[PDB]
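Take a look at the structure set out below.
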Amino acid sequence: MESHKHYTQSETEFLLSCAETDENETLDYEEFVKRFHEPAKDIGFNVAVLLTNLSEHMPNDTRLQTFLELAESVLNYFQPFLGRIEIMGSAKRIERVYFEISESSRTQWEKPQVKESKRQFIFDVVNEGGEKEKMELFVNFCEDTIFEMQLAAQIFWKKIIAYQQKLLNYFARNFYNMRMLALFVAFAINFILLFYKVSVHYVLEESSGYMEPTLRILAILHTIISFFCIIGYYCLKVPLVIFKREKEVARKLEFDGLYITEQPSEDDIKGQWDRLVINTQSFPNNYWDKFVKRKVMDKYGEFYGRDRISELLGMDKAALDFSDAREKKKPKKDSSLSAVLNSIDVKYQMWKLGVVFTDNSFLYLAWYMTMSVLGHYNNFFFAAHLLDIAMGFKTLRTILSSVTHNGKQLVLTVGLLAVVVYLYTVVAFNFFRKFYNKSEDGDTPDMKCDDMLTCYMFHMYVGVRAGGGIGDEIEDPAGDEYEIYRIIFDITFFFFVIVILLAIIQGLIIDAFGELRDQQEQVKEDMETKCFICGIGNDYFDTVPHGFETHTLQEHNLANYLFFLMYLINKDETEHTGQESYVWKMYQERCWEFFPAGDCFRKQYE
Amino acid sequence: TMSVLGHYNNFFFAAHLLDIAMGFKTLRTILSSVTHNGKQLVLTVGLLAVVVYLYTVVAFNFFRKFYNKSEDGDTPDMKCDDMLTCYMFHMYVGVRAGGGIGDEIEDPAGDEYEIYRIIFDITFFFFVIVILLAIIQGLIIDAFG
Amino acid sequence: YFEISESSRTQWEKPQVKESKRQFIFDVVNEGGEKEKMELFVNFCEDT
Ligand SMILES: [Ca+2]
Ligand SMILES: [Zn+2]
C-alpha cells in the first residue's frame, strides 16, 4: 500500500492504525472491507452528489475549484454510481436531479436481451411513433425493460422443482446460443443432404460410410435443440409479452373502462380475449399491481353497481374482503394435502396459451419444431430450416418485409395482370386460334388455344414469362390475311403485360426494399445526429469538443432515465425529495410533462 | 507480377488493360460502386441461392419428368435425376433464361400436373427473375448513383 | 499577414501536392463532418 503509488506515508500509517492484531499478527481484509467500506461508500456518494450539484450549478470559483479537485478525486470512484436527469416541472425551468445507480441495474442493462429490446424500441418508436406518443412509448418501454431486468436477475417437492427451475433458467439463459447451434446443425444437415444421389430408391451414394448414421444423429440432435429453443423461449420472452398484455388490459380497465363503459367492438379479437380473463383469479400475475381490481371497483362501483362490478371482475361475495383483511386477518395457510395439482386456474392458463400462440415468434419456433418433426419423417424437410438465416440477418429480414410491405398494391397489380392476360386470352381464343400449334413434326396438332381454360393458362404461363411477349414462341403469320391484326395484338401484349405491368410489380417490390432500407438509415442518422428526449439538434451542441456526445451520454441518457424510474419505483416513498416526489406524482397520474420537450440545461442557463 | 506472368504466357498482358479503370474517374466510380454495397450484395445473392435451392428441391421431388434436355436422344439427358445436378441446372439456366425456367424445358400439356407446374414456374419467374435479380441490379445501380 | 516563399509556391504547384489536396478535399467532405474537419485539415497541412 506504500509502493502502489496511491498512498502517502501518512495515509499508510493512518490505515495501519485501523488494524485488529488478533494475537498472531494477521488482519482479515475480508471483514475489514465488509465492515469499513459500505457506510463510507454511502456517505461518500451523498457528499459526491452534493459536490457535483454545486459544481454543475456554480462554476468558476477558485475556492470551489480546490473543493472540486478534491471532489473529483472522490468522484473517480462514484462516476458509474451517480446518474443525472433533466426534469422540467414545478418550476417552469430545467432542473438537474441526481440519483443512485445500482451495479445490479447496470449488469441487467448490459444483459443481451435488454439491448435487443432497446434497439427494437428505438426502431419502432422512430419509424411509426411520432412525437405525441413518443414519451408514452418511452415510459412503457422503461417499464417493460425494468420488468425484463428483474426477470434476468431472477434467471419430494423440494427435489424435482428446484432442479426443473434450474433447467428452465439455464435454457432461458442460453436461448440465443441454442439458436446459433440449431442454425449450425441445420447447415450441416443440409450439406449432408446435398451430398446425395438416387438409384424410386433414395440412397446417399456420393460418400463411402461415415455419412449415413451421422445424418440421423444430426436430425435427432436438431430436433432436441429445437425443443430446447422453444422451451427456453417460453421461459425467457413469454413473461415479457404476457406482462405487456396484462399491463395494457389493466390500464384499459382502470383508466378507460374498456369492459365497464366502452365495451370493445366485434372484430377486435384482442378485446374479447382480454375480456376472457378480466375476471380471473390471478389477473395481474406479472404487472406487480395486485390492486387494479380494487382500484377499478372503487372507481366504477358507485355508478354501475358494486355487485355488478364484483361479479364481472371476479372475486365474488368478497366486497368486504378488504375490511376483513384490515381487521383481524389470517396469518397464513398451508397449501394442501389432497390437492397437489389443479391448483392453477385453467382459465388463466388457457389465456396464456392463447396469447403465446399469437406472438408471431412463438409461432415461428412452433413452425420450426414441426418442420424438424416432419424432417424426421422425410429428411428433405430439413431444407426449410435454411430460411432461418433470413430471419437472423438484418437485410434479409428487410427483403422479406419488403416483399410483404406493399401487400395490397402487389395483390391488386397481380389481379390487373391476370385480367389483361384474360382479355388477351379471349381475343386470341376468338380470332387468333389457328396460330397456337405447339409442335415440330406432329402429325397430331397440339393446339393450346382450342379450349378457353387451356388457352388462358397457356397465356398466363408462356406469354408473361417469355420476356418478349407471346408471339416470339408461336408461329409467325407471314400472310396478308391477319398479319396486321396479329402483330398489333402481339405488340400491345408485349407492351402492357411485359414492359409495363410486370415492370410495375418489379418496381413495387424494389421500391419497398429501398424504402425499408432508407427508413433504417434515417433512423440510424436520427439517433446519431439528434437527441431522443429533447431533440434540440446537433449543431447546437457542436460548439465544444465532444459536445453532443457528452450531452447524449451524460445529460439525456435513456439508460439514466430508466435507472431514475427504477430508483423512484424502489425508493420507498415518504423518503422522496421534492423533485422525486413531483416526478413520481406525474408518473402516477400519467402526464409525462416532466420530460424536457423543447429545452435543456444548456439552453436554459449559461 | 502480372507482367512477369505475361513474360511466361503473353496473354497475361490483358490484365494490364484494367489500368484505365483505375486511371479514369467514373470507372473508379463503377468499381467502387460494385464494391460499396458489399454485404447487401452478398446477402441478396445468398437469398437468391436459397430460393433457387427451394425451387430445386420441389422440382426434384415433383417435377422431375420434365427435365429432359434432348431433341432426338434416344438416351434421355435427365438433368433433374440428381440433387446436385438439378440444383446446378436450376442456378445455371433458370436464373439466366430471362423468363424463368419453364421456357426451356418441356411444356406439360396434360391435365395431371398442369396447374401445379404452371404455378411453380410463374412463382419462380416472379421471385427469382423479376424480384431478386432486379434487387441486386438495383443495388448496384443505386450504389453507382 | 505573413510572407510566402517562391519555393513554397512552386512545391504547392507540384502535381502530387495537387493530387493529395483533391484527395483530402474529397475524403473530408464525404466522410468527415465538422467536429473533426479542422483536425483533418491540420493533419493534411502537415502531410502536405
Ligand atoms: Ca419525506
Ligand atoms: Zn437532449
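By Swiss-Prot numbering, chain B shows 4726-4870, in order.
Backbone N, Cα and C define each Cβ position, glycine as well.
Per Swiss-Prot, the features are as follows:
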type	residues	note
MUTAGEN	B:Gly4819 to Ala	Strongly reduced calcium channel activity. Abolishes ryanodine binding
MUTAGEN	B:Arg4821 to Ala	No effect on calcium channel activity. Abolishes ryanodine binding
MUTAGEN	B:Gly4823 to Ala	Reduced calcium channel activity. Reduces single channel conductance by 97%. No effect on ryaodine binding
MUTAGEN	B:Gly4824 to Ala	No effect on calcium channel activity. Abolishes ryanodine binding
MUTAGEN	B:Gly4825 to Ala	Strongly reduced calcium channel activity. Abolishes ryanodine binding
MUTAGEN	B:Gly4827 to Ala	No effect on calcium channel activity. Abolishes ryanodine binding
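Feature map: Swiss-Prot annotations on the structure.
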| residue | record | CB count, 10 Å |
| --- | --- | --- |
| B:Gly4819 | mutagenesis position | 24 |
| B:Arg4821 | mutagenesis position | 10 |
| B:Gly4823 | mutagenesis position | 14 |
| B:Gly4824 | mutagenesis position | 22 |
| B:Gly4825 | mutagenesis position | 28 |
| B:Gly4827 | mutagenesis position | 23 |
State the Cα to Cα distance, in Å, between B:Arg4821 (mutagenesis position) and B:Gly4827 (mutagenesis position), rounded to an integer.
-> 12
Go through the mutagenesis positions B:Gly4819, B:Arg4821, B:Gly4827 one by one and keep only those whose Cβ is less than 8 Å from a Cβ of chain A; report them in sequence order, or 'none'.
-> B:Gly4827
Alpha-carbon spacing, B:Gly4825 (mutagenesis position) to B:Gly4819 (mutagenesis position), which is rounded to whole Å | 5
Collapsed DSSP category at B:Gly4819 (mutagenesis position) = helix
Sorting the mutagenesis positions B:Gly4819, B:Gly4824, B:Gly4825, B:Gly4827 by sequence and keeping only those with a Cβ under 6 Å from ligand 1 gives none
